Amino acid sequence: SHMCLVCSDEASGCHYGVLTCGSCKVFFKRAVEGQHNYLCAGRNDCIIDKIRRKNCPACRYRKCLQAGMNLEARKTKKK
Amino acid sequence: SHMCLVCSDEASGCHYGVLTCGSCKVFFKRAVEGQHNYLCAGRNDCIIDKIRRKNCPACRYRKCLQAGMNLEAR
DNA sequence: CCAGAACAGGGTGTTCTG
DNA sequence: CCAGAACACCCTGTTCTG
Ligand SMILES: [Zn+2]
Ligand SMILES: [Zn+2]
Ligand SMILES: [Zn+2]
Ligand SMILES: [Zn+2]
(Lines of atoms letter the chains of each structure in order from A; the text may use other names.)
(Lines give C-alpha, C1' and ligand atoms only; values in the text may rest on other atoms or scores of the structure.)
(Ligands and ions follow the chains in the order given, each with its own letter.)
Protein backbone atom coordinates (compact mmCIF):
# COMPACT_ATOMS: atom_id res chain seq x y z
CA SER A 1 0.00 0.00 0.00
CA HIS A 2 3.08 2.25 0.16
CA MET A 3 5.62 1.11 -2.44
CA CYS A 4 6.19 1.36 -6.21
CA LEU A 5 5.33 -1.76 -8.19
CA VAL A 6 8.01 -1.07 -10.78
CA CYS A 7 11.07 -0.30 -8.60
CA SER A 8 9.95 -0.78 -4.97
CA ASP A 9 10.78 2.81 -3.95
CA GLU A 10 8.09 4.75 -1.98
CA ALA A 11 5.02 5.21 -4.22
CA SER A 12 3.67 8.74 -4.51
CA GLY A 13 0.24 7.80 -5.90
CA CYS A 14 -1.66 5.60 -8.35
CA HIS A 15 -0.15 6.74 -11.67
CA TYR A 16 -1.29 5.43 -15.07
CA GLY A 17 -3.29 2.87 -13.20
CA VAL A 18 -0.66 1.55 -10.88
CA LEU A 19 1.12 2.40 -7.63
CA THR A 20 4.48 3.97 -8.66
CA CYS A 21 6.97 6.57 -7.46
CA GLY A 22 7.28 9.82 -9.38
CA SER A 23 10.44 8.69 -11.18
CA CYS A 24 8.71 5.65 -12.63
CA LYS A 25 5.74 7.79 -13.59
CA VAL A 26 7.74 10.24 -15.71
CA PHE A 27 9.97 7.43 -17.08
CA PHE A 28 6.84 5.68 -18.42
CA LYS A 29 5.32 8.82 -19.85
CA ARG A 30 8.60 9.58 -21.63
CA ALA A 31 8.85 6.04 -23.00
CA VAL A 32 5.30 6.20 -24.23
CA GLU A 33 5.34 9.68 -25.81
CA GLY A 34 8.61 9.03 -27.57
CA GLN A 35 10.60 6.02 -28.68
CA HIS A 36 11.53 3.23 -26.39
CA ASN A 37 13.88 1.25 -28.62
CA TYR A 38 15.95 0.05 -25.68
CA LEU A 39 18.14 -3.03 -25.55
CA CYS A 40 18.80 -5.27 -22.55
CA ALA A 41 22.42 -6.25 -21.84
CA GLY A 42 21.42 -9.28 -19.77
CA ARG A 43 18.43 -11.62 -20.18
CA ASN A 44 15.47 -9.25 -20.05
CA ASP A 45 14.99 -9.74 -16.31
CA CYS A 46 17.16 -7.08 -14.86
CA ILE A 47 16.35 -6.40 -11.29
CA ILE A 48 14.61 -3.01 -11.19
CA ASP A 49 15.01 -1.51 -7.74
CA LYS A 50 15.60 1.99 -6.45
CA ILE A 51 19.21 2.27 -7.56
CA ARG A 52 19.45 -0.12 -10.48
CA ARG A 53 16.32 1.26 -12.18
CA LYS A 54 18.75 3.49 -14.10
CA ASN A 55 20.65 0.48 -15.53
CA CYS A 56 18.17 -1.09 -17.93
CA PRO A 57 15.45 1.08 -19.44
CA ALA A 58 14.43 -1.96 -21.52
CA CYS A 59 13.56 -4.08 -18.49
CA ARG A 60 12.24 -1.03 -16.69
CA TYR A 61 9.76 -0.31 -19.48
CA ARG A 62 8.84 -3.99 -19.66
CA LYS A 63 8.03 -4.09 -15.96
CA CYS A 64 5.80 -0.96 -16.44
CA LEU A 65 3.90 -2.69 -19.24
CA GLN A 66 3.64 -5.96 -17.34
CA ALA A 67 2.22 -4.12 -14.29
CA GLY A 68 -0.57 -2.73 -16.44
CA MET A 69 0.53 0.90 -16.62
CA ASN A 70 -1.29 2.86 -19.28
CA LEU A 71 -1.75 6.56 -19.77
CA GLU A 72 -5.51 6.52 -20.12
CA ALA A 73 -6.09 4.69 -16.85
CA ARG A 74 -7.60 7.62 -14.96
CA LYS A 75 -10.10 8.49 -17.71
CA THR A 76 -10.93 4.81 -18.12
CA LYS A 77 -11.50 4.44 -14.36
CA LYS A 78 -14.24 7.07 -14.76
CA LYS A 79 -16.34 4.55 -16.75
CA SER B 1 43.64 -3.10 -34.38
CA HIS B 2 41.64 0.00 -33.41
CA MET B 3 38.45 -0.86 -31.55
CA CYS B 4 37.96 -0.10 -27.83
CA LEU B 5 38.72 -3.12 -25.66
CA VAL B 6 35.85 -2.40 -23.29
CA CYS B 7 32.88 -1.54 -25.52
CA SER B 8 34.19 -2.20 -29.03
CA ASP B 9 33.45 1.37 -30.13
CA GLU B 10 36.30 2.94 -32.19
CA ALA B 11 39.26 3.41 -29.82
CA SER B 12 40.84 6.86 -29.49
CA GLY B 13 44.25 5.94 -28.08
CA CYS B 14 45.98 4.11 -25.25
CA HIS B 15 44.33 5.30 -22.06
CA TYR B 16 45.37 4.13 -18.63
CA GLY B 17 47.42 1.55 -20.50
CA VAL B 18 44.72 0.08 -22.73
CA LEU B 19 43.43 0.83 -26.20
CA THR B 20 40.01 2.42 -25.39
CA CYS B 21 37.51 5.03 -26.56
CA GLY B 22 37.10 8.40 -24.88
CA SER B 23 33.87 7.63 -23.02
CA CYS B 24 35.32 4.49 -21.47
CA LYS B 25 38.48 6.36 -20.53
CA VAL B 26 36.65 8.93 -18.49
CA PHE B 27 34.11 6.39 -17.27
CA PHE B 28 36.97 4.49 -15.74
CA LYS B 29 38.57 7.48 -14.06
CA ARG B 30 35.17 8.57 -12.77
CA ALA B 31 34.51 5.06 -11.44
CA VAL B 32 37.77 4.79 -9.47
CA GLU B 33 37.60 8.27 -7.92
CA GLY B 34 33.92 7.95 -7.13
CA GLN B 35 34.01 4.73 -5.10
CA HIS B 36 30.35 4.23 -6.07
CA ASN B 37 30.40 0.45 -5.58
CA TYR B 38 28.34 -0.28 -8.65
CA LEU B 39 26.04 -3.29 -8.47
CA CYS B 40 24.96 -5.34 -11.47
CA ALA B 41 21.22 -5.91 -12.00
CA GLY B 42 21.67 -9.20 -13.85
CA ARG B 43 24.30 -11.91 -13.40
CA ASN B 44 27.61 -10.01 -13.46
CA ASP B 45 27.99 -10.86 -17.21
CA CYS B 46 26.20 -8.00 -18.99
CA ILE B 47 27.14 -7.43 -22.63
CA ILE B 48 29.11 -4.18 -22.98
CA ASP B 49 29.07 -2.98 -26.59
CA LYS B 50 28.71 0.51 -27.98
CA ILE B 51 24.95 0.59 -28.05
CA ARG B 52 24.76 -0.82 -24.48
CA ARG B 53 27.75 0.40 -22.54
CA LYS B 54 25.55 2.70 -20.45
CA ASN B 55 23.37 -0.19 -19.22
CA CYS B 56 25.64 -1.56 -16.50
CA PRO B 57 28.38 0.41 -14.74
CA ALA B 58 29.27 -2.57 -12.60
CA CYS B 59 30.00 -4.73 -15.64
CA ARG B 60 31.60 -1.92 -17.64
CA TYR B 61 33.88 -1.15 -14.70
CA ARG B 62 34.75 -4.83 -14.13
CA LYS B 63 35.46 -5.11 -17.84
CA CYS B 64 37.75 -2.06 -17.68
CA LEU B 65 39.58 -3.85 -14.91
CA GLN B 66 39.91 -7.14 -16.68
CA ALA B 67 41.24 -5.35 -19.74
CA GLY B 68 44.08 -4.07 -17.53
CA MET B 69 43.11 -0.43 -17.13
CA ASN B 70 45.00 1.28 -14.36
CA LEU B 71 45.48 4.90 -13.44
CA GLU B 72 49.32 4.67 -13.53
CA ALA B 73 50.29 3.87 -17.08
CA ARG B 74 54.04 4.41 -16.44
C1' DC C 1 49.68 11.49 -28.21
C1' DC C 2 47.76 11.29 -23.59
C1' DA C 3 45.67 12.98 -18.73
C1' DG C 4 42.45 15.96 -16.66
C1' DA C 5 39.54 20.03 -17.17
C1' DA C 6 35.91 22.19 -19.25
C1' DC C 7 32.09 22.10 -21.84
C1' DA C 8 28.04 19.49 -23.78
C1' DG C 9 24.34 16.08 -24.35
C1' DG C 10 21.35 12.58 -22.62
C1' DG C 11 18.87 10.53 -19.12
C1' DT C 12 16.86 10.68 -14.91
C1' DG C 13 14.16 12.72 -10.94
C1' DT C 14 11.28 16.55 -8.20
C1' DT C 15 8.23 20.46 -7.67
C1' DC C 16 4.75 23.14 -9.77
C1' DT C 17 0.15 24.06 -11.97
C1' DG C 18 -4.48 22.48 -13.97
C1' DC D 1 -5.64 12.68 -6.36
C1' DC D 2 -3.31 12.63 -10.38
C1' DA D 3 -2.54 14.48 -15.09
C1' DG D 4 1.46 17.16 -17.97
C1' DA D 5 4.66 20.99 -17.53
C1' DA D 6 8.48 23.22 -15.72
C1' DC D 7 12.37 23.05 -13.13
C1' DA D 8 16.42 20.40 -11.51
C1' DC D 9 19.92 16.87 -11.11
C1' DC D 10 22.61 13.03 -12.43
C1' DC D 11 25.21 10.37 -15.65
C1' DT D 12 27.54 9.94 -19.83
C1' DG D 13 30.29 11.59 -23.72
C1' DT D 14 33.37 15.22 -26.69
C1' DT D 15 36.46 19.06 -27.25
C1' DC D 16 39.89 21.93 -24.91
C1' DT D 17 44.27 22.79 -22.41
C1' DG D 18 48.47 21.33 -19.68
ZN1 LIG E 1 9.41 3.48 -9.06
ZN1 LIG F 1 17.51 -5.66 -18.77
ZN1 LIG G 1 34.75 2.11 -24.90
ZN1 LIG H 1 25.87 -6.17 -15.19
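Here, residue 1 is simply the first one shown, and the rest follow in order.
When the header is checked for method, it gives X-ray crystallography, 2.3 Å.
Every residue gets a Cβ built from N, Cα and C, even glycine.
Here's what Swiss-Prot has on this protein:
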type	residues	note
MUTAGEN	A:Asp45 to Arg (Swiss-Prot position 481)	Disrupts dimerization and decreases transcription transactivation
MUTAGEN	A:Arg52 to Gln (Swiss-Prot position 488)	Loss of chromatin specific function and reduces chromatin remodeling. Abolishes interaction with SMARD1
MUTAGEN	A:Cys64 to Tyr (Swiss-Prot position 500)	Abolishes interaction with POU2F2
MUTAGEN	A:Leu65 to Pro (Swiss-Prot position 501)	Abrogates DNA-binding and transcription transactivation. Abolishes interaction with POU2F1 and POU2F2
Of A:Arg52, A:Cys64, A:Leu65, chain B-adjacent mutagenesis positions (C-beta under 8 angstroms): A:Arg52
Reduced DSSP assignment, A:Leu65 (mutagenesis position): helix
Listed in sequence order, residues with CB under 8 A of A:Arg52 (mutagenesis position) and six or more positions away: A:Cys46
Distance, A:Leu65 (mutagenesis position) to A:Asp45 (mutagenesis position) (CA atoms, angstrom): 13
Fewest Cβ neighbours within 10 Å, where candidates are the mutagenesis positions A:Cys64, A:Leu65: A:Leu65
Secondary structure at A:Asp45 (mutagenesis position), reduced by DSSP to three states: coil
